[PDB]
Number of protein chains: 2
Amino acid sequence: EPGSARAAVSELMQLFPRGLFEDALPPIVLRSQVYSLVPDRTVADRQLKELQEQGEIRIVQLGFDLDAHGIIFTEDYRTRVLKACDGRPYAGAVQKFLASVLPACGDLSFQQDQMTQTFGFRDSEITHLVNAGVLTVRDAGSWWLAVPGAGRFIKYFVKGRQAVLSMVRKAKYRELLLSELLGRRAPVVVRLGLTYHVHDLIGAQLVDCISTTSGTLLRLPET
Amino acid sequence: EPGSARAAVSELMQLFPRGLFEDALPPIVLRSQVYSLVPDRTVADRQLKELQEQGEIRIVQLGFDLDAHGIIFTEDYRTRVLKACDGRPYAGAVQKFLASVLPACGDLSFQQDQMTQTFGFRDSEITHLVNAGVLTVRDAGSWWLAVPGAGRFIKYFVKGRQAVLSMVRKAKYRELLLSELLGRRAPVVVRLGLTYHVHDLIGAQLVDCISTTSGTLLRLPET
Ligand SMILES: [Cl-]
Ligand SMILES: [Cl-]
């Protein structure tokens, strides 16, 4: 048990092809993928919550079907977002946000009253954070923590998830051995990698992970 | 601006009276209502297309007009479709639909050749989906994705929309102050609520909003 989520996150982070994205973008793993490696969701959730509380990771709302939470290392996010904002007009607002707000508040989102009254942000500074892509509107009174450049990641991720699921759907009886899937040529549209995508499919229960005497069989869950 | 359509959907979702259908139906909001909260239709349409592609929402065609799009959370669709299916003979067909079709694309409709060849459905399984209310006929060769029990929603919605327009039409010179309309108690025929309906009328441009020294005046369009 101890270190299960931490080990899973580091294993999944190593799969991330960071060279595809904006310099601002830290490697992202999905809570769904952690569940592939730590299938006890109670354990996975408790240890991710501990890492969140101990400052080490940020949870980000990305809004996918099934598990829509991204996981990033806080220090990776901060380093890249700071470098990226250097000598842009939103740099001052972003520096204050990273230095004051992130350590004070571990939530996925921030309230307007919190930002303006507790932290002393001007509306124009909040607008800068939205322009920088560090905040996105959640509702009339709050903003999601966001990752600059995540739009490209979300686009690549959704197209790749559908393409990998299609590999299983196209196979005889809508099932495919893991070794057969991973040994296939990655379609052009799968930019984040087959293994990266398979962990998401297993954790999101878009495929069933069946133990056979031929190894792991991925099966569409039609029953 | 980023997240505007998603934030509008979350705000409108809170207006839905779930207790009206005993949570047999997933909460439904309308693209017209999103236009009330996101009046740049170009931005609203671009962001709704992104959310559709990402799969946290499903867009559903509703037949009362060309561009009547319903908006539901995919997890609410799955939860309600599964509750509705529980111990019914179309359960097998519906499970295959949710596992194979739903995650493949955000499409509003499916061609016959798509259903049989891509998704492996037998006609008997398609008949089950029509009986379940998960598909409705679009034309001789295709089906709309549909929400089980949406018939009752459509009936309440059409009668409510016309009842609220009738309140304005019956008023002197076919215009009524917004505060006066909202300060009415909803006649039994307006089952989805006045505010829910007023956002649809504003967004769909079925009323014109006129600025006056008495507040916003709703005026019926005389073309
Ligand atoms: Cl790389
Ligand atoms: Cl209103």
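In order, the residues displayed for chain B correspond to 32-254 in Swiss-Prot numbering, which applies throughout.
This deposition comes from X-ray crystallography, 1.6 Å.
Yeah, the Cβs are placed from backbone N, Cα and C, and that goes for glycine too.
Swiss-Prot annotations:
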MUTAGEN   B:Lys186 to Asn  Weakly impairs DNA repair
MUTAGEN   B:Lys190 to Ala  Abolishes DNA-binding activity, causes relocalization to the cytoplasm and reduces interaction with ERCC6 and RPA2; when associated with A-186 and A-201
MUTAGEN   B:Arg200 to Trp  Does not affect DNA repair
MUTAGEN   B:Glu206 to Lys  Increases cytoplasmic localization
MUTAGEN   B:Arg216 to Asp  Reduces ubiquitination of RNAPII and interaction with DNA; when associated with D-190
MUTAGEN   B:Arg250 to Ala  Increases cytoplasmic localization
Mapped DSSP class for B:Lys190 (mutagenesis position), helix or strand or coil: helix
Assigned element (helix, strand, coil) containing B:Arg216 (mutagenesis position), judged by DSSP: coil
Cβ atoms near B:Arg216 (mutagenesis position) (within 10 Å, other residues, all chains): 6
Mutagenesis positions clustered about B:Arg216 (mutagenesis position) [Cα within 10 Å; pool: B:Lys186, B:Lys190, B:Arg200, B:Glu206, B:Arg250]: none
Residue from B:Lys186, B:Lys190, B:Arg200, B:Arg250 whose C-alpha is spatially nearest that of B:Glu206 (mutagenesis position), among the mutagenesis positions: B:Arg250
